[PDB]
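If you scroll down you'll find the structure; I have some questions about it.
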Amino acid sequence: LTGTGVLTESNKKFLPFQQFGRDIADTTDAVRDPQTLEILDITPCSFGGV
Amino acid sequence: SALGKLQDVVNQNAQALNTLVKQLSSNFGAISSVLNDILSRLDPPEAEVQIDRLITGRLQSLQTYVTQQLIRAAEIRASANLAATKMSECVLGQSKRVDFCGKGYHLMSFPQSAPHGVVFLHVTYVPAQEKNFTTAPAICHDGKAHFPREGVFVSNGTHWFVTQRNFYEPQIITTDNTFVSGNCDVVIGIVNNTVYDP
Amino acid sequence: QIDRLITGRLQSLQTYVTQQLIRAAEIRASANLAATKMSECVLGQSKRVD
Amino acid sequence: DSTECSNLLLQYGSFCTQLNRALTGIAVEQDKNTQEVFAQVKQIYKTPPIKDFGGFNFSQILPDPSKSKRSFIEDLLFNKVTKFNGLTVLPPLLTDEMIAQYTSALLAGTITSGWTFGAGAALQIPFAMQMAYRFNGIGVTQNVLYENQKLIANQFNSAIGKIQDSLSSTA
Amino acid sequence: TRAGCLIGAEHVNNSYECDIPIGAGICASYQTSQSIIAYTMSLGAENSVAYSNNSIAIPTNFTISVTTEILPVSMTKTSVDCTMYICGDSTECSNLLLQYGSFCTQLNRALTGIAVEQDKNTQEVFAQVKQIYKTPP
Amino acid sequence: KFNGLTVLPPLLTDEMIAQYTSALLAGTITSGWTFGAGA
Ligand SMILES: *[C@@H]1O[C@H](CO)[C@@H](O)[C@H](O)[C@H]1NC(C)=O
């Protein structure tokens, strides 16, 4: 999977075989690093009105 | 289950947002629901067609969402005007519009806030337990008719009294509780009696 | 050819449903008015002119 | 009835669910409307058999058992008013007989108990005296009514008759 | 029934208040070992007021009820970025979309109209008092 | 909330709403209706 975000060390506990994490609206929010198995979050980088 | 109205508003908006978001994951007749994926796989000539399809689809979904919101906001503005009227006529004063401020005679009300809405406490007055009195529209004393000023003529079968309409509190029929008019001839159902005089 | 027919019929259906939504909002307005008029004008005597 | 068409349509998402939910919201709000307008009375009152109403004649609006237990003007009104593709037409929750029962209840309550039946328990009161109160509410003393009872009766009856004629004649 | 084909419910001759509406006057309910029954709902206990021409009924006591009434006043103020919604960060898409004109901008204007109408609603409902009174101790 | 789906905050916060309603209630209790016609 691809996409833009701000990867940060999380505290979620995946299962040994799972790879993604999704929200109630089915959007990717956490990814397991396929080299070193540390689970990162994904926060869409800030936008907003002026 | 009393707060169904507010809970319903919240649920309606949540479902609208969730449908809008989940429309992003549809193909609308294109290859893949992801843009970058087609941008890599296809060259500009065909990326143009795939994009144009995705744009048409997402734009239609967005317009549908905005129209739903417009209609629901018109309805909420109707209910807000109603709440403003009810607070101005029912708190800041005492009203005489039946059932506009809760079942019964209206005494006052108190407002209370609540998340996205207001909650009134209509203090009302309800008559409780009655008695079967015998009545008569007027009384004859000296050939002239006597009508009650503000009240009604009741009788427990033995005597006669004049009492206010909403709370049995009998009083002797003086020449002050009543006012005279005409004679015994014309009214229907009058009854002879003696109006005392102070 | 199908895809064209589907687009057409779907657009027509959405137009019909929007017409119905607006007309139902109007009828609900008139129904609230009738409820008010019955509660204030039958179940009691009113003093609101006309 | 085209599997290919359905499988193509599936690519557009939840449009069906959306439209169905909207039309179901409308279809329930209708019965909520009728419920709120009519079902305002707690019990089902009934007029007494005798008709001593100071000289007024309500036979043109009270029900008659000789049918659809509707009344005359309800009849005139019901007479003056005159599928293959999922187009279902649901039936209304409240049938016309139950509507007629609601309106007969409100009408008998208004005749026999004044306004009091809307504030709590219905308390009977002679109709002439009820009209006396109604008068005294608009700043006209009671003796005007008590002295003009028969004339008022005749005027009210004639007006009801004119209503019957207007409805029965023009639509 | 006059509504359709009911499957799995006994048909009673009685009449009770409507618990689950069906249509055409039929209402079903879970009652007594128990099961699901389908009756023709009743509208209330009939009652004949003892009317006469010279009998009046007067109350003697009263009760002070306190009823409650709940009203919604405002939605949630939502805003929708046109570009970042349809094709967030895809220049080809932005340049294609520019051909459709001001449709998105129009939608943005609509949603801001709603978002302001909300605060007008709450302001009008609550802010009716000029000062801020305080109860005595 | 991730795709321009911003949710603005309401101008009047719940504390100020509560203050409003406490004002109306104290007014009605201590002064009747007159506080809606003037002083
Ligand atoms: C009330 O009706 C009875 C029934 O016969 C009658 O005798 C009586 O005179 C009536 N009273 C009035 C005031 O009309």
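Quick note: numbers on chain D are straight from Swiss-Prot, i.e. 745-811, 813-827, 854-942, in order.
According to its header, the structure was obtained by electron microscopy, 3.6 Å.
Here the Cβ of each residue, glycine as well, is placed from N, Cα and C on the backbone.
Annotation of the natural variant D:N764 to K in Swiss-Prot: In strain: Omicron/BA.1, Omicron/BA.2, Omicron/BA.2.12.1, Omicron/BA.2.75, Omicron/BA.4, Omicron/BA.5, Omicron/BQ.1.1, Omicron/XBB.1.5, Omicron/EG.5.1; the original residue is retained in the structure shown. The natural variant D:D796 to H is recorded by Swiss-Prot, whose note states: In strain: B.1.1.318. Annotation of the natural variant D:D796 to Y in Swiss-Prot: In strain: 19B/501Y, Omicron/BA.1, Omicron/BA.2, Omicron/BA.2.12.1, Omicron/BA.2.75, Omicron/BA.4, Omicron/BA.5, Omicron/BQ.1.1, Omicron/XBB.1.5, Omicron/EG.5.1. Annotation of the natural variant D:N856 to K in Swiss-Prot: In strain: Omicron/BA.1; the original residue is retained in the structure shown. Annotation of the natural variant D:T859 to N in Swiss-Prot: In strain: Lambda/C.37. Here Swiss-Prot notes a natural variant, D:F888 to L, with the remark: In strain: Eta/B.1.525.
Distances, neighbours, how buried they are, the whole picture for these features please.
Sequence-distant neighbours of D:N764 (variant position) (same chain, 6+ apart, CB under 8 A from its CB) do not exist here.
Listed in sequence order, the same-chain residues six or more apart from D:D796 (variant position) with CB atoms under 8 A from its CB number zero; the list is none.
Around D:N856 (variant position), no same-chain residue at least 6 positions away in sequence has a Cβ under 8 Å from its Cβ.
Annotation note: D:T859 (variant position) sits in a coil segment as assigned by DSSP. Sequence-distant neighbours of D:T859 (variant position) (same chain, six or more apart, CB under 8 Å from its CB) are absent.
Around the Cβ of D:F888 (variant position), the number of neighbouring Cβ atoms within 10 Å comes to 24. DSSP assigns D:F888 (variant position) to a helix in the three-state reduction.
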Taking Cβ distances under 8 Å as the criterion, give the subset of the variant positions D:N764, D:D796, D:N856, D:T859 near chain E, ordered by sequence.
D:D796
Please report the DSSP secondary structure of D:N764 (variant position), reduced to three states.
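Its secondary structure by DSSP: helix.
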Using a Cβ cut-off of under 6 Å to any atom of ligand 1, determine which of the variant positions D:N856, D:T859, D:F888 qualify.
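The qualifying variant positions: none of them.
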